[PDB]
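Asker: Take this structure first; my questions come after.
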Amino acid sequence: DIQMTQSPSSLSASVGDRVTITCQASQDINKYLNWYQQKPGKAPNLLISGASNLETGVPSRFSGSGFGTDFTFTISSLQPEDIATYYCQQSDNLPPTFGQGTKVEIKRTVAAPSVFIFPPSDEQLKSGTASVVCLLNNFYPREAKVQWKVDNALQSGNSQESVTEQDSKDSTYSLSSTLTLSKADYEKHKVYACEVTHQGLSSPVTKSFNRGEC
Amino acid sequence: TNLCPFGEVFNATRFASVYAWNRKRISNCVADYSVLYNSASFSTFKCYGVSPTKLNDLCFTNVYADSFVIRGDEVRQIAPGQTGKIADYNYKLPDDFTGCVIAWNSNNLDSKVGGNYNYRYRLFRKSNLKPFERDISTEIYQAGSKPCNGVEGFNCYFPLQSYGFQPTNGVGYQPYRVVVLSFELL
Amino acid sequence: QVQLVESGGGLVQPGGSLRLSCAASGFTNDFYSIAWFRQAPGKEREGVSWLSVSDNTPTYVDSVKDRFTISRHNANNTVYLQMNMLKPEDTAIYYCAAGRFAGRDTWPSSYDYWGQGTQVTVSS
Amino acid sequence: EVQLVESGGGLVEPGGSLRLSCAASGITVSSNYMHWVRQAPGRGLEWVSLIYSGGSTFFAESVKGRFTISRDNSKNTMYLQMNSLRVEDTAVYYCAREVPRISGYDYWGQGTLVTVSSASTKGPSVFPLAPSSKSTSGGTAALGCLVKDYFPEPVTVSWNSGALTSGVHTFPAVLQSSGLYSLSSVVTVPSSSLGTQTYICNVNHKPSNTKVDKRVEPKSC
Ligand SMILES: *[C@@H]1O[C@H](CO)[C@@H](O)[C@H](O)[C@H]1NC(C)=O
């Protein structure tokens, strides 16, 4: 097989910047390297074929070059709709193989998150489980820290986070942290709090409630 | 008795494109097939159903020398039981082939700076070739549901493509001259 | 089943000798071919000597022409490669390969049966 | 219109078998170089197989001997028959058409999800994420639905049967320590509408035929 080495595995550039992505083949592949764009949950789109062919309908800001073993993919001016993962693929040597991909995010100004907290619903408590949700809405950069505290005891190993893909319009993220305890465990404690640390926050923000209170 | 005109085949100045592979039909002549095998010029010399040295001790009528140009990484397809664009759509050996496959690097002859595009191969075909079938048609290949009407376009491709032989190509993309000797065994 | 048992490598001085061997087993008939490839550090697999069994005909590359000798003993179904006048260029991992044909080929994709090679080093 | 559409992916136990379809329009499956390409969750693309118009097939080493390809020319469809499935076969499977040498893999279908696992199907529970003052900021309020404890993927969530799309974040599911997925879908609306507008999330988990409409009202205490 032919290994494709794609660099960098991820990059962050502002709108209008030039983006360069390299792909290097372990053996000679002549000109037979293709480039694809994949948005999350979507099928890949062919952008470049045969190392430099600008494929049908693809905007002219995309280009490729190279021959033999060293190949290059360029976005001459990064656009908000370009947030995606890009893959090279050598096509003419069996088995056809792919680069590891390059996740392209967009740099924008710092934006603090709005933090909201949701107690468990009465419906869930009748099932014997309590989920507390903490919501971080429309922030940048992606790095954020959510600490659950339960009567000021720090909680580890009973929560899970999920982040949305960067928004194609305002280039922000959103995050949910869900803390899950049994009903009996949830009734032992009073103050449920998530403490959010983020670059846009001068000091960490805490949102909390007391169990059984308006 | 008389020696086979193998020089006209191996040492021919120009070679056919693989889709229009050339065939030379030679009567039951004599030839030192042992000297052919021991020629350093030949980098590929693979025989099936018979040993290179025991070729003269065969009972046959006509010998055929088919010959053409393919790229180096395609030489593996000139053999019984192979699949791929060449074996499927250009030149197919039968499963019970009796004969020899001879090949050698011709980069110094068939490559040109800026690319030599004279050599072609069939890239699109609806079905596989039968053994020793030759197809030289040039009908537009209909890859979709709309008829092409002899006009190339989307889903409407000319069925032959040029090799791009450049001196600086890697060896898998350099041109190789191939001669296949088969024997009409009695 | 087809299996190539390989041995005979080692360290030697420039100018010395070394005798490699390839013991084939699993061939119904003598209609197969043996080849010797070597893989230098960073370089590709490259044939140096060949032997079609059914007609017992050897072939060599120009670099090892008068220095190597390939032959076969029919009793033990073993192919030998006598390497005389060894040079530092001959330092490589030597493999023997077999294909279901009578002849030779420089392309590794024509041989389906290989042995995990023995190391050969030539230095002083 | 030119399209490839995959179907047939679902939950299957290890060592089971399953058949995917790739139904084309515009492209004639049997006249093209047709590929299967798969993508494990959160991973890169991996080629699986290829069939020539003339019938020659090629397969990746990981699936060699377990996968085969069939074609039904009268339905303009390609099939991938998968036998002796392993956990690491879990992926989204795409079919794609290649125009080799002169182009690339120019059409792909949307993909079909294959989950190879011993876990059994379970439908989700849907719980309100009620809006409140603690959910209100800058004239907006956040409300949502907690789609908890389901297997396998995926679920779909809409709000007010598609009439509410602005401001909806449906977070990607995460696999909990129980082996069940969980997800929240939240929407930010103007606080002015909390007492007067009706908000309902529409959760659909096709692997278990579970459709749930959940009305989300502010919590009264
Ligand atoms: C081709 O020409 C060379 C040089 O004249 C000659 O040595 C060789 O024998 C010829 N090959 C054949 C098959 O006649």
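Residues 333-518, in that order, are what chain B shows, numbered as in Swiss-Prot.
The way this entry was determined, per its header, is X-ray crystallography, 2.3 Å.
Using N, Cα and C of the backbone, Cβ positions are placed for all residues, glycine too.
Pulled these features from Swiss-Prot for this protein:
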type    : residues        : note
VARIANT : B:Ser371 to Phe : In strain: Omicron/BA.2, Omicron/BA.2.12.1, Omicron/BA.2.75, Omicron/BA.4, Omicron/BA.5, Omicron/BQ.1.1, Omicron/XBB.1.5, Omicron/EG.5.1
VARIANT : B:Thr376 to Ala : In strain: Omicron/BA.2, Omicron/BA.2.12.1, Omicron/BA.4, Omicron/BA.5, Omicron/BQ.1.1, Omicron/XBB.1.5, Omicron/EG.5.1
VARIANT : B:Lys417 to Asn : In strain: Beta/B.1.351, Omicron/BA.1, Omicron/BA.2, Omicron/BA.2.12.1, Omicron/BA.2.75, Omicron/BA.4, Omicron/BA.5, Omicron/BQ.1.1, Omicron/XBB.1.5, Omicron/EG.5.1; May enhance affinity to human ACE2 receptor
VARIANT : B:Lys417 to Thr : In strain: Gamma/P.1
MUTAGEN : B:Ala475 to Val : Increased resistance to neutralizing antibodies
MUTAGEN : B:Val483 to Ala : Increased resistance to neutralizing antibodies
MUTAGEN : B:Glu484 to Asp : Increased replication in human TMEM106B overexpressing cells
MUTAGEN : B:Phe490 to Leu : Increased resistance to neutralizing antibodies and human covalescent sera neutralization
VARIANT : B:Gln493 to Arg : In strain: Omicron/BA.1, Omicron/BA.2, Omicron/BA.2.12.1
VARIANT : B:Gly496 to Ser : In strain: Omicron/BA.1
Asker: Using a 10 Å cut-off, grab the number of neighbouring Cβ atoms around the Cβ of B:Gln493 (variant position), all chains included.
Answerer: 18
Asker: Would you mind listing, in sequence order, the residues at least six apart from B:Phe490 (mutagenesis position) in the same chain with a Cβ closer than 8 Å to its Cβ?
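Answerer: Within the chain, B:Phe490 (mutagenesis position) has Cβ neighbours under 8 Å at B:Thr470, B:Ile472, B:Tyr473, B:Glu484.
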Asker: I'd like the Cβ neighbour count for B:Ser371 (variant position), meaning other Cβ atoms within 10 Å of its Cβ, all protein chains included.
Answerer: 12
Asker: Taking Cα atoms as reference points, rank the recorded positions B:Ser371, B:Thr376, B:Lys417, B:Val483 by distance from B:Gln493 (variant position) and give the first.
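Answerer: The smallest Cα gap between B:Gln493 (variant position) and any of the recorded positions is with B:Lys417.
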Asker: Per residue, counting other C-beta atoms within 10 angstroms of the C-beta, which of the recorded positions B:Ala475, B:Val483, B:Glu484, B:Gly496 reaches the highest number?
Answerer: B:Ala475
Asker: Cα distance, B:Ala475 (mutagenesis position) to B:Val483 (mutagenesis position), nearest Å?
Answerer: 13
Asker: Inside 10 Å of the Cβ of B:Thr376 (variant position), count up the other Cβ atoms and send me the figure.
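Answerer: Excluding its own Cβ, B:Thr376 (variant position) sees 24 Cβ atoms within 10 Å.
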Asker: Please tell me which one of the variant positions listed here (B:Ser371, B:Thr376, B:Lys417, B:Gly496) sits closest to B:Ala475 (mutagenesis position), measuring Cα to Cα?
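Answerer: When the Cα distances are compared, B:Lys417 comes out closest.
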Asker: Among the recorded positions B:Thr376, B:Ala475, B:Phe490, B:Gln493, state which ones have a Cβ less than 8 Å from a Cβ of chain D, giving them in sequence order; state 'none' otherwise.
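Answerer: Cβ contacts with D, in sequence order: B:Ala475, B:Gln493.
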Asker: According to DSSP, does B:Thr376 (variant position) fall in a helix, a strand, or coil?
Answerer: strand
Asker: Under 8 Å Cβ-Cβ to anything in chain C: which of these recorded positions pass, B:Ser371, B:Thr376, B:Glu484, B:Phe490?
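Answerer: Near chain C - Cβ to Cβ under 8 Å - we find B:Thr376.
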Asker: Given the variant positions B:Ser371, B:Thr376, B:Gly496, state which is nearest to B:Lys417 (variant position) when distance is taken between Cα atoms.
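Answerer: For B:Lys417 (variant position), the spatially nearest of the variant positions is B:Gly496.
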Asker: Across all chains shown, how many C-beta atoms besides its own are within 10 angstroms of the C-beta of B:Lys417 (variant position)?
Answerer: 23
Asker: Pop the Cα-Cα gap between B:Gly496 (variant position) and B:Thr376 (variant position) into the table, whole Å please.
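Answerer: If we compare the Cα positions of B:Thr376 (variant position) and B:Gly496 (variant position), the gap is 22 Å.
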Asker: Measuring Cα to Cα, how far is B:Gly496 (variant position) from B:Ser371 (variant position) in Å?
Answerer: 29
Asker: For B:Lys417 (variant position), what is the secondary structure state per DSSP, taken as helix, strand or coil?
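Answerer: It is helical.
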Asker: Taking DSSP three-state, what's B:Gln493 (variant position) in: helix, strand or coil?
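Answerer: The three-state answer is strand.
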